[PDB]
Amino acid sequence: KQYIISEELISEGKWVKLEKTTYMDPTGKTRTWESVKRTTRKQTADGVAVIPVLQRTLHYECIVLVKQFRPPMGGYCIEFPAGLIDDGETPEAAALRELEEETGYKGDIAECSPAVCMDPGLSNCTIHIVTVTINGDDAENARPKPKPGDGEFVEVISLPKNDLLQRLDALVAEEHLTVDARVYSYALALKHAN
Amino acid sequence: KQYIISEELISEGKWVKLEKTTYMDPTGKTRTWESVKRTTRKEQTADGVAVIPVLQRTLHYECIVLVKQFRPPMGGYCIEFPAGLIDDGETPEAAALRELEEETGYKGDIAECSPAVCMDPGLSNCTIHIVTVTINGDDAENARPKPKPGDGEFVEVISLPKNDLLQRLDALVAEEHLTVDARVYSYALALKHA
Ligand SMILES: O=C(Nc1ccccc1)Nc1cccnc1
Ligand SMILES: O=C(Nc1ccccc1)Nc1cccnc1
Ligand SMILES: [Cl-]
Ligand SMILES: [Mg+2]
Ligand SMILES: [Mg+2]
Ligand SMILES: [Mg+2]
Ligand SMILES: [Mg+2]
């Protein structure tokens, strides 16, 4: 019943553009929205976020997260490993590659979401969330070698899955970091389950 | 180690602006980023709230209450937690309970409130509180919940059982063109993984 009529370019940078979207509301009234989009895209989604479940025998299962300076936030953020899917990459292979570049861990695909929206009220950005298990007892994940690209500076933070929410709240309280909303949502639901 | 050096306005719509952010990398080199901000954030902890609304009713399984709306940035319908911006001088909790009532008709009770968490930290400074609210669906107020949507708000309510949320989201996505929000999907995955 609602649909897009027209999009006007307001401003196009190298990575990000701003548009004025004209749309028809359900009453038949024409309305405008300021929208952000990535400047270029081919793929199912722009991206993947990886939920990396570090499994080591006789240890608590851990969720592997990353801490990086985020210039739009002006500070440090705790996030699932994540990056853009390359032209030609499957979401799954983008997931293993990012996880390896960012954390040094080599993992196994467990499941892969459909494309899900990051911030549908601002952007059109979408990602696949990819659940990956990491056999922490395997020799390749003994001394994980993080292979960061140019301009990535990633700190790795493993937290126990059974206390994730309390551990993140502790990090926020003491380290003045911002936790990512997907990470927090995941952590909440681990507590809210049954 | 890393910090912002300057923020230069590239373009400023009524609601969203684009900025060229210059920051110091951890090697001591200057880099830039393109950042999105809102134009009207007041002296508050976070822009907005998303509500995790747990509908509780005797001899019913708990439901997560979700909303479906047309999102002009996305060019389509999205399934999301009820959500909105925090008004000047409004607390996160008041905003959560008010957006929930406006969008769904339900009157909730606060359970918990997250710190400010980042929506898409490689793009914007946007942050939200994720507020968990229980809804007593046995209370007469919550019997025939009538939405009070504001001007230009057009929201459908969808209540899904907590105990099957991920499969139920998958069935909705299977039946139509519709994107699930990444927070909702992250929360449904954790419910499975617990
Ligand atoms: O790429 C973005 N987010 C993201 C990508 C991969 C994984 C996780 C998050 N947001 C964005 C950037 C530039 C223009 N519009 C939106
Ligand atoms: O408002 C935003 N997100 C949001 C707000 C409330 C609840 C859920 C999500 N993002 C945004 C908008 C304008 C400029 N930059 C970012
Ligand atoms: Cl798992
Ligand atoms: Mg990354
Ligand atoms: Mg990366
Ligand atoms: Mg809303
Ligand atoms: Mg609203």
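Note that chain A carries Swiss-Prot numbering, so the residues on display, from first to last, are 14-55, 57-208.
Note: Cβ is positioned from N, Cα and C throughout, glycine not excepted.
So that you can see what the record holds, here are the features copied from Swiss-Prot:
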BINDING   A:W28, A:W46, A:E47, A:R51, A:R84, A:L98, A:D133  substrate binding site
MUTAGEN   A:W46 to A  Reduces affinity for substrate about 6-fold. Strongly reduced catalytic activity and strongly reduced affinity for substrate; when associated with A-28
DOMAIN    A:57-197  domain 'Nudix hydrolase'
MUTAGEN   A:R84 to Q  Reduces affinity for substrate about 5-fold and reduces catalytic rate 67-fold
BINDING   A:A96, A:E116  Mg(2+) 1 binding site
MUTAGEN   A:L98 to A  Reduces affinity for substrate about 6-fold
MUTAGEN   A:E112 to Q  Catalytic inactive mutant for both ADP-sugar pyrophosphatase and nuclear ATP-synthesis activities. Reduces catalytic rate 6300-fold
BINDING   A:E112, A:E116, A:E166  Mg(2+) 3 binding site
MUTAGEN   A:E166 to Q  Reduces catalytic rate 120-fold
Write out which of the listed recorded positions, namely A:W28, A:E47, A:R84, A:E112, lie with a C-beta under 8 A from a C-beta of chain B, sequence order kept, or 'none'. A:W28, A:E47, A:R84
Nearest of the recorded positions (A:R51, A:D133, A:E166) to A:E116 (Mg(2+) 1 binding site), judged by Cα-Cα distance: A:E166
DSSP-wise, what's the residue breakdown of the domain 'Nudix hydrolase' (A:57-197) into helix, strand and coil? 34 helix, 53 strand, 54 coil
By CA distance, which of the recorded positions (A:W46, A:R51, A:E112, A:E166) lies nearest to A:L98 (mutagenesis position)? A:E112
If you take the centroid of the Cβ atoms of A:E112, A:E116, A:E166, the listed Mg(2+) 3 site, which other residues of that chain have their Cβ within 8 Å of it? A:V80, A:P95, A:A96, A:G97, A:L113, A:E115, A:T117, A:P160, A:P162, A:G163, A:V168
Of A:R84, A:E112, A:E166, which mutagenesis positions come within 10 Å of A:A96 (Mg(2+) 1 binding site), going by C-alpha to C-alpha distance? A:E112
For A:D133 (substrate binding site), identify the closest of the mutagenesis positions A:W46, A:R84, A:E112, judging by Cα separation. A:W46
